Each structure stands twice: as C-alpha cells, then as structure tokens.
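Colleague: Starting off with a structure, shown below.
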Amino acid sequence: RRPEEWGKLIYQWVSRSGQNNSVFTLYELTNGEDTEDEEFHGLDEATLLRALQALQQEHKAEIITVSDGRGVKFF
Amino acid sequence: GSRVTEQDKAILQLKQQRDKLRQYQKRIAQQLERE
C-alpha cells in the first residue's frame, strides 16, 4: 500500500454509498460505525493524514486542522 | 481560497465532542464485561 492508495480507497468510500456527509472528523473515518467494515478502519492518524494530503493536492479534499474541530471535507 | 464554511466547522466541533465521548464509552463497555 501507499498513502495515495489509501487516498483512492477512502475517496471511493465517501462517494460510493456514504454520500450524505461531506464533512468528517479524522476519528470517525477510522474508528466510526459507518466505516467499520472498510479497508481503512483502524488506519493510524499519521498515515490517514498523508492519504488526505494526497487527496487535498488533487482538490478532492480540504483538511481542517483546528483543535476545536479537526477533520476533512471531501469534494 | 478555502471551500470550508463556518457551518462545516460548526458540525465538526460538535462531531469532535461526540467522538471523544464515544472513545470513553467504548472504554466503559470494555470494562463492564471485564468483571
């Protein structure tokens, strides 16, 4: 695997099915209920952020890093 | 420029407070059966 590959998998999941939300905490992507059966559940924050950074570079995501509400929006 | 709204960030502040409580809830669930 690679962070960009993890990126490909996460973005696939946001689009295919779980399409109500555009805004996700980093925690719920890896430890939430809706993603429990996905290949990226349990993925560490560090690698998740690098996955999301590759997505952000392709304009598919914008990361929110403020401590009062960390997470990511997908486009 | 940013494509994230004040509304988007407001969801996230609440979803974060939810998340941290969920982490403690899971820890309790685990302990309830531990004994």
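Numbers in chain A track Swiss-Prot; the residues on display, in order, are 102-176.
Header entry for method reads X-ray crystallography, 2.0 Å.
Cβ from N, Cα, C; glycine included.
In Swiss-Prot, the entry for mutagenesis A:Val124 to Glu states: Abolishes binding to CHMP6. The structure shown retains the original residue. For the mutagenesis of A:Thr126 to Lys, Swiss-Prot gives this note: Abolishes binding to CHMP6. The structure shown keeps the original residue.
For each listed feature, how buried is it and what is near it?
Modeller: A simple way to gauge crowding: the CB of A:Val124 (mutagenesis position) has 20 other CB atoms within 10 angstroms, across all the protein chains here.
The Cβ neighbour count for A:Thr126 (mutagenesis position), using a 10 Å radius and every protein chain shown, is 24.
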Colleague: Secondary structure at A:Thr126 (mutagenesis position) (DSSP, helix/strand/coil)?
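Modeller: Where A:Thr126 (mutagenesis position) sits, the three-state DSSP reduction gives coil.
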